[PDB]
Each structure stands twice: as structure tokens, then as C-alpha cells.
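Okay, structure first, notes after.
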Amino acid sequence: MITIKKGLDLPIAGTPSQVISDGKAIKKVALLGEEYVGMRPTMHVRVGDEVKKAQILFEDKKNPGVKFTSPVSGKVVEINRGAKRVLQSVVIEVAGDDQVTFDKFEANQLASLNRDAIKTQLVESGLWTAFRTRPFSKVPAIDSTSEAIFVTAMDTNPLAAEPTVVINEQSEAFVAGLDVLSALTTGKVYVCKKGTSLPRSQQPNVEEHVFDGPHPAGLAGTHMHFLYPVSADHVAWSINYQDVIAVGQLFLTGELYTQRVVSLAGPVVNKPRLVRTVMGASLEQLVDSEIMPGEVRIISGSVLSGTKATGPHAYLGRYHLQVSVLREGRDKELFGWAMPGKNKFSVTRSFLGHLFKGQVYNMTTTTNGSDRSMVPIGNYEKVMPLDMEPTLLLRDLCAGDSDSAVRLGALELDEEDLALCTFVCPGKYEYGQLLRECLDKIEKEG
Amino acid sequence: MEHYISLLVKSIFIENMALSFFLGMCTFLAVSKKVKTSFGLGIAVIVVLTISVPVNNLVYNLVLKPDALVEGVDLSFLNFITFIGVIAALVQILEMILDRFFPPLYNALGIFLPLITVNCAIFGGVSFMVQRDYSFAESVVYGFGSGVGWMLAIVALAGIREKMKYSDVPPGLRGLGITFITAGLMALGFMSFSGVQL
Amino acid sequence: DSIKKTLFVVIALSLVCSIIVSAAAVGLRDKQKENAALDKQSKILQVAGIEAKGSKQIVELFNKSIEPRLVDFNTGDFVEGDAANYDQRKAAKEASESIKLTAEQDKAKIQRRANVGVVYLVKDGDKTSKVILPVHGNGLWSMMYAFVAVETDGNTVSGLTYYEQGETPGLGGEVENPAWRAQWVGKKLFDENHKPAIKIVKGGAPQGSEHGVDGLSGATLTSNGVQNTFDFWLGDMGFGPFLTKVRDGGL
Amino acid sequence: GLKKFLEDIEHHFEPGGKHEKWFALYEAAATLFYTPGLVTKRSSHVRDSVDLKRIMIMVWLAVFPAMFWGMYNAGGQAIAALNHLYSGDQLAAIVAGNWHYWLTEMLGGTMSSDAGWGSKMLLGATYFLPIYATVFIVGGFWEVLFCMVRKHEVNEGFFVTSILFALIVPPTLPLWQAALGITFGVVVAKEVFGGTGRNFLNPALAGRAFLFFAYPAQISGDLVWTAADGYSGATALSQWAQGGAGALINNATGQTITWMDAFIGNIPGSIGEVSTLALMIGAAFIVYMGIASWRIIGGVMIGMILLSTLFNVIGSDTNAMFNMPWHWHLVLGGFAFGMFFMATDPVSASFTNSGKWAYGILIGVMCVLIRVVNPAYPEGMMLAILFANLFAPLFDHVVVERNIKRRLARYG
Amino acid sequence: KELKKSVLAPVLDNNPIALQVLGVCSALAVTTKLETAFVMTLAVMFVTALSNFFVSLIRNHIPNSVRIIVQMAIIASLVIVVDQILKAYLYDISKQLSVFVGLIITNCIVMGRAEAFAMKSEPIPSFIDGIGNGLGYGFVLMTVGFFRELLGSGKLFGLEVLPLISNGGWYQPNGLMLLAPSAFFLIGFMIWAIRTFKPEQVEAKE
Amino acid sequence: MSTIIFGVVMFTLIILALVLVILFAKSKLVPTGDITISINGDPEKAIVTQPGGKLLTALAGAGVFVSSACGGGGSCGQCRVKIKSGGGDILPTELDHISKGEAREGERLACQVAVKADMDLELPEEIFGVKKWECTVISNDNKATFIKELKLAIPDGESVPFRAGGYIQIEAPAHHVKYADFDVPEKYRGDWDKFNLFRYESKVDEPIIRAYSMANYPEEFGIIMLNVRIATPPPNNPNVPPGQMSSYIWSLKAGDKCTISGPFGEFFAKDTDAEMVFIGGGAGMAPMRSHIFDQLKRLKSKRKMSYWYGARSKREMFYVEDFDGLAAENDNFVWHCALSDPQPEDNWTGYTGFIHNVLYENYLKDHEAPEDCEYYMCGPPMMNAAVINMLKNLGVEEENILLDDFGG
Ligand SMILES: Cc1cc2nc3c(=O)[nH]c(=O)nc-3n(C[C@H](O)[C@H](O)[C@H](O)COP(=O)(O)OP(=O)(O)OC[C@H]3O[C@@H](n4cnc5c(N)ncnc54)[C@H](O)[C@@H]3O)c2cc1C
Ligand SMILES: CCCCCCCC[C@H]1O[C@H]1C/C=C/C=C\[C@H](O)CC(=O)NC1=C[C@](C)(CC)OC1=O
Ligand SMILES: Cc1cc2nc3c(=O)[nH]c(=O)nc-3n(C[C@H](O)[C@H](O)[C@H](O)CO)c2cc1C
Ligand code: FES
Ligand code: FES
Ligand SMILES: [Ca+2]
């Protein structure tokens, strides 16, 4: 067992009840072109075209061979574009039951399969986009291999679903997916989980590793740092439990499996629970008549690392397994910075709120302060468990020194790994964007 | 034993050649960007000084000191030319030796010897040795301590200038002005060993 | 290129440079020595009360009035030698011509003392009006060198002048203040028992003090150095026997 | 009310307005009374409650016991020293000769020896408040000037620099020298480097080192630490260097300085460095909150104890400072003000948990060294913190270079 | 005129100490008083001009193996002559200037001009650029020594212009102006003021 | 007097001793032996040379001509070679044209490489087939007011093997020519005497080397066609010397002789099915004629093509008949021309304005997917900056935009 002690379990209101129910009826889905890192789409559909499930919508110019396929069967109704004609989303209206089908295998043939056949079926079905390479968090090249595939069978995000409830319903598909991954990988598959039991794959290279402690204990970056440190010449792949279930279903049935079980929670949600939905479902229909009145922010994913869902971006992300809704904090308070805070959360001990242990806060989207330079009081060390120097790495990210950033780390990191550092900064810095800029520089300069 | 360690501590701290005596300031203020390069330059300074000061002490005491050869003849007006020629020749010969025989030590520190062949730090060290009338072991210890103090100061300035990657310097001060101000603020801090008589 | 032309060039250049250098360096030695000496000559003429400006008048008056002599510290009797060119500061470090000072004997922290010291007799006609004793001691930052003029009795002070010091220009560098140096005229070096009685007093001196001069203000660590200087150089190891000889008579 | 008045004049200050060039001063007063009211825009849609304002107000509130005790102590020392020297019709002419005295007697207090805690604190305030006001105004001028010319928003941090500079100076500083010192501290040490969070030295002990080297007679000696006209008396790190622990004596009262007197703070010196008890009371609060560094404090303590014990062990028969124990170094001078409030500056210190220990140890070692073996200066804490501010980045360099070799071995 | 450009460009356009870092040691050391700064300016002018002249005379015959030996022989002979002249006539200034009279040999201006310009140019222009670089160096030396001597001691060239309190006046001298960091601060702010008016000298944001 | 002789003799002996000792230390410690330079893998044709010099002069002797544009000195960036074994360490100036990702393979600028140790070079895939020619000028007809077309005849039936978009290098000895020597017809003369640019003249004292892009396609055997713009002093300060080589090629006329050196090039077209959009201007008509004629005639590709040329006036236009003949026989190609200051004599009913505005408002704005085309471009400097900026605001990736700046 690996035990993490430096972190933060966020005490935000609206924790869900881990009971799965049926969600709203969805009539539109979409594929979001800005959430794939370094993706430049070559469109294969026009507004008015009719599509089938698992039918290609666009490809990648910078990643040859990768296909992004439709989750549902219907009609392309919107191709949204933004600044410099950047693709924002391709919206599809759900109508009919059409699909592209593939080959099906027995549950006992999957562990002994050709890597090229597995890769071909994955790329053609469009489920190859479930993987992400570390470093740079990009979809793998269809002609590459990795010696470590990390399965994320846990979750420590705030207001998140609990993977055991979902896996106990698709044990067979989960085991089939692990059996497919054991043949796809060159080496070992790491099923990172909590102490509770899960269905076991029985291939000799599929191993189970238990992680303990608060967030980030459930992020793939921590697992890679502790089990298989990555670098420029050691790359690992990452996949979550629902994508493994989808892989198992694809190889057992010959059909693309597009079924999510997401957590709908937050301080302004009446009944927080797990709901059944579809890949890319419309987030302005999934939350209809389920939130309190007022002005709120709808988020795809966690409040720590997520995308604000407004307008053309208001669809469930690809790598997201939860929806979060919280109020907007736009009040101005007379001497609000000098009040004794019984309702104010902080990692420091400057407020009265920490003296009431077991409290639950109705947190808003407020930035509790103005933008200021970094005065290091030691907050980044309290929340970062990896074996790095937080303050100096963040100052290298700020100053824009890419080389010393790579030396001090920055290649084992995602934008979700600096979410707590963005959280606890007294200068109100956003470090995910600085890390993405440094990684873009490092990937462009050869 | 106490006589030679007090001289070493004095040379390193009480009388710094970088921040107290102001010798070698152009190279000090120009090669202070990276700690690795400053460390290499400081090691080259240590070697050149510890080899240059004793040899010049020997040459002076054998030739140029009053009454060294003939009673009533002192050639103390050849100090400057003799010292500078010996320093230059010694540095060039050491550079060629490192360049041919030991390539790794050449890439390590021999690549700094052109910058040090004729520098004010070594000339001032030899001049101070002549003024202070040192013995041979005293000259060795003094040269070593002086080189070590110069290296310490330049590596500290390099560390500060690397920490300053986050600063926001006015455009007119960017570079030389802010490096001058930083060296002055370093001397203000090194002024703490002033009253010590060691 | 060619070694022959290289050696020709370097040898010709060496000759052309060395001729000029060694001709200029030897042609100016005597002028350099005179310029070095005139500074001490002017300091002594100033401490002796005589007014002089310009090397002409300085040399004239110093040669007509002041007479250097050599005094043996151990017995305080005159010794014959070359007094005009004696170098006490370099003699003090020589092992044969000096003495190492015991920790308790070293009250002024000078750590050594030459066997013979040079004194200067201010002479009017052939009568000895005063004697100028060179004293030195350790202060807070540097070694401080002074010139004290004593009258024939061996007690009364006629002047003081610190010609070398390196103390903070506004705190302990005030030993060069004319208003402080004017306090020394008329003081007494010894008491009724002929023991050192000069006292540097912290916090002002009572008006009418024959033995006390004002200490420096904010500088009690350089004022201690001056006190130690005089305590030593008026003692049994300093100018004590010579000053007793002067008191008895016959400068 | 005040909210309405603030948003109605906001059009005057936006570009093109009647008073646009004074916008940096309006946004400061607008955010001081009311919170900005902004929202998160990209990610981590919930933010921590702490900001620089609370950090600075918490460091500012911690020095109030020390400030008030320092004012009271300055008043009491001045009154005792005055009643020791003068009496009768001399005391009346000395009181009428100084405004610090006749203002204290005008506002209801008394300058006689039967004065209570109320008139002593008044007399100490008549010395502290002008210095604080001058420092604040003259340093804020340069802050606002740099922010206006460079188009920044004025930020807190000088709120702490100004008070920490005003409490580390003798009660009798001239005001023009305080202005010059705060000017050198703010402009040369902080603002030419970018402002708060972007320098490398301690801005308040770099304006005290300006006045210690430039005007050394008004910040040293025996005439500056008790505000009594014509009173000359030494402090206790100067009385120990002269004759040891047997020489610690208060000449104004004719009593021996005990260990409890220096710990409580009944001794002369810099306005607010005298009460170790009050300094500890404030430091415990700012350390509990996580704003100050207990690693730096422990390093300073370890270094002081080690070097003082070594000096006590090896001993000396000509130097009296060789026999000062560790519990006497603690309560004398500005050791505890510096250990607690000035060494713990986050911007000048080290950025690594392993480097903070070495930084504190160097501060303590250098303080004890400059105290004992440097014959010219009674203490060495402004000189030891300024020295360690130069080698703070080298310790981070060593720690990071050790961390990078651990990475390349694929174990980090 | 071809002359005035060559003599007046190294003063502000291509200043030695402020653009070509060469020459900081003597500028930091000898600028506590103004007489020493003047004498050092004149000495550096003389040595640089004549060394450029002679190196440009013999530039064609210098072997590449012993170039440094020959150039330093010329420079050291000139500096020895200068030091022997200073001791005979201006004795007191030499004592205050003790080691930085010899350090004119290793001053970077004298050697960088002999290497960069004198080996490649005729004799009469090398005298000219040596005089011009000496003027550019003396500009900074005199400008720094002015402030240091005025505010540190209240005197200019030894003449009392500000009456000190310990001489019955009103002025209290600044002690840092006689110490080490003051020269660093003065030269830094001077570089700031120079690069403010001529903003083509500003360095890249890197 | 006794001290002077002793001082002189000891001065001279000290200096002579130091010189002799440093010479003797040098004699034993520097090789002066010989090093061998290695090429692709063949034991034959391997260069041995003195350690004095760089890689450029060492490769220059053995008949191996690397692209040495901009007369070396670390400016062009085309003197790049791959070094297998240990050569010399990188220089910060070489980092200007070579990135940290490229340098790993072994790319270094040959100019800054200092030959003192043996090396192993892997030269770029058999470029040993480079020649130095001498040709007879066929014609020097004037194509525009500031552009002249130089034709050359390769002797003895030999033909230059090159690809569309490549360039040759033309070397010229020291000379002196006056702008009155130029044959500038009265059609384009009126603009010259307005500035009286016949005044200027230039002279050089050592030979110069420059590069020029060919204006004919590979299957046009036995000749080389170029477009050479005259490089006159700028208008702000006109007392600067004219263009050295540009004033020479304009001084040539029929029958004269000049020398050229080998086929080079990097501005090659990609082999896909995507649409191509050729943008040109000024002397950039030289590669754009070479690319277009290669596609429609030699390769006979059926891709969709388009050419957008931007001139100042109709007298500034040329090669019109050649393109109008292609647009008639082939229905894949289309041609458009846009003038900045159309005159009444031009009889102009067409596009007016800058070419980056004409291309956008007419064709690209309504295009179904402008990011899917290949853009080739060559023209004046601020025409490249205006077009690239317009294309970036449409979503086009720099991997599609192929730009050949005329030597920066
Ligand atoms: C691969 C390649 C292909 C090319 N193809 C072509 C082509 O097809 N057609 C074409 O026309 N060009 C082409 N060029 C450009 C051409 O080779 C050169 O850019 C240039 O024309 C060389 O001519 P020049 O030496 O006579 O002009 P230069 O002398 O190099 O031009 C210098 C310019 O600056 C001015 N100038 C000169 N000295 C000074 C000074 N001291 N101070 C101020 N101003 C000064 C001159 O008046 C002139 O305008 C190509 C370049 C490359 C690299
Ligand atoms: C050139 C134009 C003329 C100049 C203007 C005329 C002179 C100006 C002079 O009076 C100064 C004030 C300026 C200081 C600024 C800096 C302070 O650090 C800002 C500050 O107090 N911040 C705050 C403190 C607290 C209360 C708690 C942390 O919250 C804050 O808002
Ligand atoms: C614990 C803490 C201690 C501080 N100590 C000082 C100090 O000693 N001197 C000072 O000028 N500012 C001090 N500051 C304020 C701030 O750190 C200082 O202005 C920065 O150095 C500016 O970059 C302190 C701030 C904090 C939070
Ligand atoms: S003076 Fe130029 S380097 Fe020392
Ligand atoms: S110009 Fe020859 S390499 Fe750049
Ligand atoms: Ca003596």
C-alpha cells in the first residue's frame, strides 16, 4: 500500500448519494474539439449530414490516423467555431438507431490477441481517444507502444462518483477490458484502486496497487510518480474504469458502448446522486429542473479541474465523469477580508472556520482577493505529495523558464496535478495554463 | 597552526577580493548569470591565483627585492613587468597543458583561462603580497584563500541572479544597472566582518 | 612564423623599453626620497609650532631648528648614529633590533618595540626648548601614530598631532580635530610621584584639570586606545627612563 | 451609502476621465473598504479564502503588544532618567525646553517621578508616532509613484515594512534620517527589483543598515537609547562586553539588571525590541496560523545555542562575551525581534524546507559571532540577516541539485 | 570632422564603463575624492593613447605566439614610467592611489583597445581612439567622484563648499559615500539615467 | 649608471626567458600532425587538411560544395551538416537556426565548426552531384520596371538536374559598372529618370557569391531562366552603395559570360491530393512559374490549383500569355491578378488593392474549408507578413504554409 499524507479533501456541500438512477432524456450530444491536446481537426461532416454511431466526424492533422467518431446516431446540426475558426463543438441531434459494428470475440480469447488487431479495432471504433500519454496528455500515436498502462479505478475528486458501484454492475466488461489491455501493453497493467475489493483479472502482468490518503491520491500522475516515473523516453498511458468497461463491451459485443454514470452534485443541486447518461450529453438538459433558482455556474468535471459549460461548450467532456453546479459569488462586502471567518474555508489557520471541525461549506466561484505576486507562506508544500519542490517549480512556470521547469519536473504533470496549487495560492494564480504553455513550448522545440 | 588558519579565514572573509577590495569586477559582473559557469570560473581563479602568488614571491625575493643580488642595487622598478609577464606565461602554459594532456579538465575549467590570463584579481593579489611581505607558505595560503573568497562571492551573485528570474526590473536598469545595485547590496551585507582583527 | 625574426623583434623591443624605463626610474630616485621626507618634516615643524610653506622654507627651517637624535629605550640615554634616516617602524619587526612584548607589558597592543627610538629636539640657538616624542598605539580600526611635544621639565605638554589614523571620519577620527588637539597644551604627564597621570575622561573634563583631557563622544573604544597609547609610552618600557633623564636635566 | 458613493465616481477614473491619472489610488481605496467582488475565470473554480491582505494584517496585529510595551518603556525610562539628573527648578526648565515633555504635561500627564502607566505611554507615543507617520508617508510616496509610473496597483507589504522599520530604531532618531532610511529601504532594495514578492533583501533592515553606516552616531553609543536630555548611559550588550554579568546595572535607578528585567522588557534600547514576552505572544499567534516559519525559528535557535555554548566551553580570560550563556543572548538586543519577525520574511528566506533550517542556523551563528568576536558593534542581527539573505538562494540550489539527481535515477 | 566623432562617441554613445563593462575596478576604488579621479583619468588617457600608438606602429611584425607578451611589455613599460613620474612630483596622491597606479596594466580598456582597434588601424587614429576612450572613462570617474566627495565630506577638490557641523557649519556628511556600496549604487543609477535618454542601449527581455 | 646597465640586462633576460620558455612549451604540446575528415562511409574521397581553418574552407578544397549562401559568417543557416563523431561543441549562434530537437541528430552550421580533430560527417543524401558551370547569356530582356529576365545556355548539351522551386548560385569577379550601362527600354524608363537612378554606380574588389531561384521547370532542357530585381539604395538614405551582385547581372547583356554553381533547394511542393494556392509578387514570379509549369506539364497532376499575383501596374505584369495559355488548356488552374495603383492607360477592369485583401474577400472567405489547402508564397517582405497573418486568422496551420523569403 502507498499512503499519501499531504493533500486536501475539499469540504464542499452537496455530496451525492451513491445510488444510480436514470437521468433526463437527452436530445443532443457533441464532441468538443478544444479538450484534445494539440488537436487540429480535419472535418468529415457538414451541417445537415446524417451520421451513425461510431461514424467518423473529424481526424487529426498533427496525429495521423486518429478518428473521432459519433457517440449517437442522428443529424449534424451545428459546427461551432470561435476565434481564428477554432472548432468548439460538433453538435448532433439524437434520432434513430444506426451504428457501425465490429468483430466480437469470446471472453477467453481476449488475453491472447494480436496487438495490431486490437489497435485496429480501437482506432476504427474511435475508442483509441480514451488513452492519454504522459508526458503531454495527448492521444497516443497509432504506431507506438507503452510499457505501462495505468487504470484509474478510484476517485478522490470533490463530489465524485464511487467506482465500485459502477464496476459491480459491469464486472464482466471490466474484466474483459483488463484482459484486452494485458495483451495490448508491453509489460504490466496497473489497476490503481482503494482498499476495497474489485473484480480481478487473472493475467500475470495485470497488478493491483492500493493508494491511501486524500486527494491527489486518486490522480494518474501520483500513480505514475510512485510506480513508473515518466520522462521524455519513458511514456505511460492512462485510462479510467468506465473506458475499460467500454473496451470490454466493444470487444465482447462488436458495438461501441456509449453509457456514462456521472455524479450530479453541488451546493445548488436539490438531490445529488449518480445518474445514467450518454457520452457528450447536453449539460443544459441534464440539469434541467434540478437546481435552485438564481445565478449559477455549470461545470463539466470537478470544481478543481473542469470546464465551465456555457453555450457551445455546454456538453459533457470526454475525460469527465461528473457534473458540478455551484452559485456565482459576485457580492462586495464591507471589510470582508478582515472579518473573523466562521464560514470561510482555508488551508491556513487565519480564519475561525477550521476550529469547527466537520463543517461543510456552501462554496461559490469567488476569488477571495485580488491578483498579487507570490509571497510563499508554505501552502504549496501542504498540498503536493510528490517528490518535487513546489515553490521553485511554480516560480519557474511563472517566469517562463521552460528548461529549468523540465529539470525540476513539469514532464510528470497534468493540469489536474496543479489544481490544489491553483487553489491555495494567495496571489490567485492559475498554474494549469502556465504548465500547458510550458509544455507547448517544450513539445514545439523538438 | 593558528597563524596559518587565521590568515586563511582572513583572506576568505575579513578581506574579500571581490566585494571588499574590488578586483576582477568586469568578469565578476559579466559571468554571473549561471551558477555552473560561475563555479568553473571560480575554480580557474583559485588555481591561477594559488600558482601565481608563490612563484612571484620567489622571483621577487630572489631577484627584485633590495640587496638580493648586489649590495646597493634594487630592481624594484621591474615588479610590474615581471609580475605580469610571469602571470601571462604561467596561465598560457597551464592552458596548453590542460588542452593537450587532460581534455576533460580542459572542458571543465581550462575554457576560462583566456578570461583570466591578464586579470586585475591576480595582479592585485601579487601586489598585496609584495606590500605585506609574506613568506612562501603565507603566500600559498593567501593565494588559496583569496581565490576561494572570490569564487564564493561570484557563486553567491550567480545564485541571486538566478533567483531574480521572477523579478520585474525597469528597462533602463535591466542588466548592468541591476547587477551593479545587486553587487552593492552584497557588499553592504559583507560589511559585517569589518571590525574583526584576524 | 620564423623564430629568428621573433627573437629579433622581442630583443629589440625589450632593449628599447628597458633603456627608457631604467633611465627614468634611476634618474628620479633622489627627488622621490626628498618628496617622501618632506611630509614628515612638515608634520614635525607643525607640531613644533613653527610656520612654514613650500619645500624651500620647510627644508630651511627643519635643518636650522630641529635636530634628530637616537634614544635607547632600555636606559633612556642618547646614542650616536644616523638619526636622520632611522626607520623605527621597520626596525620594530626585525628580530635582532627589537623585542617581543609580554601580554601584560603590551598595554597599547603594538606587540613589539625597537631597541632605539628617534626623538627630535626643537632648538633655539643652541638651547633645547622642547623634545618631540613619537608615540603610537592601537585604536578600534587601525594603528594610530602621533607626535607629542614636551617641554624641558618633562611634564608640560606643548602640542599633539595625529599624523596617521584610520578611525570613522566622524566618531573616532576626531583625534585630528583642532579643538580637541588644543586641549593638550599645558597638561602634565606625571604627578607628584612621577607616575603617568594623563587621563582621557568619558563625559567631559573638569575645567582646570592639569591631567585630564576630554574624551571623544560616541567613541569610547578609540579613546581607550589613546589612553593605552599614553599609558604604555609613558611607562617603564616606553619613554619613562628617558623622560626621567630629561627631568634631571641635560637634553 | 458609501457603496453608492464609490461606484458613482468610478467613471471619473476610467480612461479619459477627469482624474484618470489618479486611478491607482482609487482602486486602492475601493478595494480596501469593499471586497473586489470578482469570480474565477478558468479553473479551480473555488479558491482559498486567504489573500495578501489578511497575511499582512495578521503580521501587523502581532506587533501591538511589543509596540505598546515599547512606548510605555520609553516613557518610563525617560522619566526615571530625567528625575535622576535634575530636580527643583531645573526639571521645570528642562520640561519647558522640550516639546515631548511640555506636551505630555499639557495633555494631562505629569513628568514627575510619581508618574503612572498612563503618562509614560503618552511620553513614549510622543516619540513613536511622529517616526511612524513620517516613515509611512515618505515610503508610501515612493510606492505610489512607482505604481503610477509603471501602471501597477499599490499592494500591501509596505504596511508591514513601515511598522517594522519604525520599531527597530532608537526613540530619538531625527525625522529626516528616518525619511532617508525608509527611502533607501523601499526604493533601492525593493522597488527597482519589481516590488513586493520580487526582491531578495529585507527592505526594513536595509534602511537601518543605511543609517548605521551613513549616520553612525545617532544610532550608536550611549546618548541615543534613553530620551532624557543630558543623560549618558550604556545598554547591556555593551555593559557585558566591558565587565561581564557583574557590570549589568541601571544607573538611572541604581539597581542590578536581572534576567527577568530583560525578559519582561525593563531595559533601554530600540523602541519595540525590549519585551521578549510580548514578542513571543505575537509570534506564537503568527506561527500557529502558518504565516511564519517554525523551521526558520528553530534553525536560528539551534545556531545561537550551539555557538554560544562553544564560546562558553572554550572560554577566554580577556573577552567577557565568551562567557555569556544562551539564555542571556536570547533576552538582550534585537535577537527575538529578528528571530520572530524579520528572519521569517518569506520573500528573503529560502524556498525549501531543507534550506530553511540552514538559513536559520546561519542567521543565529552569524548573530552570535558578530556579537562576540566583532569589537566594534554591540550586536549583529541586522548584519546577520542581511548576510544570510545573500546565501538563501545557494541553499535552494544545493537542495534542488540533490533533488534532480534523485529524479534522473527514476525515484522521484 | 573625422576627429570629433572618434573622440566624442565613447563618452555617451559607446561609453566604456557603462556599455562595455571593461574598467570597473578603478572606477569603484579611486572615486572617493576628486583629485585622485582626475589624476587616474589623465594617466589612463596617456597610457591608452601611447600604447595604441606603439602597438599600431609595430602591428605588422608582432608574432601571433607572443602577442600578449609584447603588448603587455609596452603597456607595463608605460605604466612604470607613469608611476615613477607620479612619485617624484605628485607624492601624496600616489599614496592614496597606491596599487591602482600599477593596476592600470590590467585595466581592461588599455588592453581591449590595443587588441580590438590598434592591431588593425593606422597610428594616428589609434592615438585618437585611446584619447576618446580615456575621455569616456574619465566622464564616469569624475561624475561619480563629484557626488561621493560632495555628499561624503562636503568638499570639492579639497575645497570646503558645504560647512560641516564639526567645523561650525550646518551640514552633516553621509558616511556611506566614503564606503564601498556607494560607488555601485551611483554607477547603477548613472547607467539608468544614460539608458533612459538613449533607449537604443536597453537590453532584451530574456 | 651602474644600476641602469644591470636593469636593462635583467629586463631583457626576463622577457627573453619567458618568451623562450613559452615557445618551448608550445612546441611539444600542440600536434601540428594531421587529422582525417570522414564523409558518408566511403574510404575513397576523404579530406585531409591542416588544422588551420574551419569546416567550410576544409570542404571547399576537395570539390564538395555545401550550400554557402550569404557568404558564410553564420547568417544564412544553409551551411548545415550532420556530424556523427565528435567534432566541435555547439555555438549559441548556431542555436539561432537549429533547435534543441534538431541538434540531437547532429545538425551544425559548417561555418562555425572548427577543424582541429578528426570527424565523421554524414552529408545529406548524395549531394556530391553538384557542378560549377560557365554559360553564355542568351537574352537580358526587361520584364518590369525593376525586374529583368536573365537567360543562360548550359554548354555542350549538358542540363541542370533540379526540381521546381530550387535555386542556383552565381559568382562574379571584381568589377565596376555604371547604371548608364543598363539597357532600360523607354517603356519602363519614365520612372527611372524621375529619381534619375541612372546616376548610381558600384564597384567591388573581391568576388561575391549570391543565390537566385530558377524560373523554368525541370523538363525545359538546356537553359536556365531567372528573374532578377535591381537592388537600389533605399529612399530614406540614398548615399549608400547599391546592390553589389544585383547591379552586376543587370550590367550583363547578350553574348557575355558568367558562372553558376549547381542545383540547390528546399522550397519543394508536397505530394498530396489537396488543393494548392500559389501567391506571388515582385520577383517571386520565378518560383511560382516553376512550380505551376511542373504540375500541369511534367507531373500532369489533376489537383485543383490557383495563382494569385499582385502587381503595382499593368506595365509591372509579365508572363501573362504563358499563364493564360495554361488556364485555357487545363481547367484545374485559374489565374487572377490584382493591381495597387491602376492607371487609366491600363484599361483595367479587375481586382484592385493588396493581394492579401483580394485573396480573402473573393475566394477564401466563402471556402468550404480553407484549412485543407496548401499555400505556397514568395514575394516582398511585407507581402509575406500580410498574407501569413490573413491565413492564420482562418485556421491554417504553419505546416501547410510554405514560405520562401528571398534571403530574409
Ligand atoms: C534562395 C534564394 C533565392 C533568391 N532568389 C531570388 C530571385 O529569384 N530574384 C531576386 O531578385 N532575388 C532573389 N534572391 C535575393 C538575392 O539573392 C539577394 O537578396 C540580393 O538580391 C543580392 O543582391 P546584391 O548583393 O546586389 O544586393 P545587396 O548589396 O546584398 O543589397 C543591399 C541593399 O541594402 C543597401 N545597402 C548596402 N550596403 C548598405 C549599407 N552599408 N548601409 C545601408 N544600406 C546598405 C543597398 O542599397 C541594397 O538595397 C534570392 C535569395 C535566396 C537566399
Ligand atoms: C507620486 C504621487 C504622490 C504619492 C501619493 C501621496 C503619498 C501617499 C502616502 O500615504 C502613503 C500611503 C501609501 C502606501 C501604499 C502602500 C501600502 O502598502 C498599501 C496599504 O496600506 N494596503 C493596505 C493595508 C491594509 C489596511 C491591511 C493589509 O489593507 C490595505 O488596503
Ligand atoms: C512573516 C512575515 C514576515 C515579514 N517580515 C518583514 C521584515 O522583516 N522587513 C520588511 O521590510 N517586510 C517584511 N514582511 C513583508 C514582506 O514580506 C516584504 O515586504 C517582502 O520582502 C517584500 O517583497 C513580512 C511578511 C510576512 C508575512
Ligand atoms: S578592472 Fe577591468 S577587470 Fe579588473
Ligand atoms: S551563413 Fe554560412 S552558416 Fe549561416
Ligand atoms: Ca616601536
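So this one's electron microscopy, 2.9 Å, going by the header.
Placed from the backbone N, Cα and C atoms, the Cβ positions cover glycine too.
What Swiss-Prot says about this one:
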- F:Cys70, F:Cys76, F:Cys79, F:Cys111: [2Fe-2S] cluster binding site (BINDING)
- F:33-127: domain '2Fe-2S ferredoxin-type' (DOMAIN)
- F:130-270: domain 'FAD-binding FR-type' (DOMAIN)
- F:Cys70 to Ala: Loss of the 2Fe-2S center, but does not affect flavin content. Exhibits very low NADH:quinone oxidoreductase activity (MUTAGEN)
- F:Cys76 to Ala: Loss of the 2Fe-2S center, but does not affect flavin content. Exhibits very low NADH:quinone oxidoreductase activity (MUTAGEN)
- F:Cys79 to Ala: Loss of the 2Fe-2S center, but does not affect flavin content. Exhibits very low NADH:quinone oxidoreductase activity (MUTAGEN)
- F:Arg210 to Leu: Decreases flavin content, but does not affect the 2Fe-2S center. Exhibits very low NADH:quinone oxidoreductase activity (MUTAGEN)
- F:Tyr212 to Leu: Decreases flavin content, but does not affect the 2Fe-2S center. Exhibits very low NADH:quinone oxidoreductase activity (MUTAGEN)
- F:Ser246 to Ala: Decreases flavin content, but does not affect the 2Fe-2S center. Exhibits very low NADH:quinone oxidoreductase activity (MUTAGEN)
Three-state secondary structure, F:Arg210 (mutagenesis position) (per DSSP): strand
Recorded positions near F:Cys79 (mutagenesis position), in sequence order, restricted to F:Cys111, F:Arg210, F:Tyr212 and a 10 Å Cα cut-off: F:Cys111
Neighbourhood of F:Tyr212 (mutagenesis position), C-beta criterion under 8 angstroms, separation at least six: F:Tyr167, F:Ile168, F:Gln169, F:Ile170, F:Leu226, F:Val228, F:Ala286
Candidate recorded positions F:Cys111, F:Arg210, F:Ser246, pick with smallest Cα gap to F:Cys70 (mutagenesis position): F:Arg210
Cα-proximity to F:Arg210 (mutagenesis position), 10 Å cut-off, over recorded positions F:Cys76, F:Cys111, F:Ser246: F:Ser246
Secondary structure composition of the domain 'FAD-binding FR-type' (F:130-270) [DSSP: H/G/I, E/B, coil]: 13 helix, 50 strand, 78 coil
Recorded positions satisfying Cβ distance under 8 Å to any chain C Cβ, from F:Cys79, F:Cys111, F:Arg210, F:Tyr212, F:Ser246: none
Contacting mutagenesis positions, sequence order - F:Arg210, F:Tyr212, F:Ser246 vs ligand 5, Cβ under 6 Å: none
8 Å Cβ shell about F:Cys70, F:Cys76, F:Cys79, F:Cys111 centroid, [2Fe-2S] cluster site members excluded: F:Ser67, F:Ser68, F:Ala69, F:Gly71, F:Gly72, F:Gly73, F:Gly74, F:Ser75, F:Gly77, F:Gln78, F:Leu109, F:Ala110
Alpha-carbon spacing, F:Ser246 (mutagenesis position) to F:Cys111 ([2Fe-2S] cluster binding site), which is rounded to whole Å: 25
F:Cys76 (mutagenesis position): tally of other CB atoms within 10 A of its CB: 19
Coarse DSSP state, helix versus strand versus coil, of F:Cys70 (mutagenesis position): helix
In the chain carrying F:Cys111 ([2Fe-2S] cluster binding site), residues 6 or more apart in sequence that have Cβ under 8 angstroms from it: F:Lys54, F:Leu55, F:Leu56, F:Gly72, F:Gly73, F:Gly74, F:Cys79
Close-lying recorded positions around ligand 1 among F:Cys76, F:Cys111, F:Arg210, F:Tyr212, F:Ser246, where CB distance stays under 6 Å: F:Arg210, F:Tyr212, F:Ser246
F:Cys70 (mutagenesis position), number of other Cβ atoms within 10 Å: 18
DSSP-derived structure type at F:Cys79 (mutagenesis position), helix or strand or else coil: coil
Distance-selected mutagenesis positions near ligand 4 (C-beta under 6 Å), from F:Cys70, F:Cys76, F:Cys79, F:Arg210, F:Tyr212, F:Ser246: none
Surrounding CB atoms that lie within 10 Å of the CB of F:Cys79 (mutagenesis position), all protein chains: 26
F:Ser246 (mutagenesis position): tally of other CB atoms within 10 A of its CB: 18
Cβ neighbours of F:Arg210 (mutagenesis position) where a neighbour is any other Cβ within 10 Å: 20
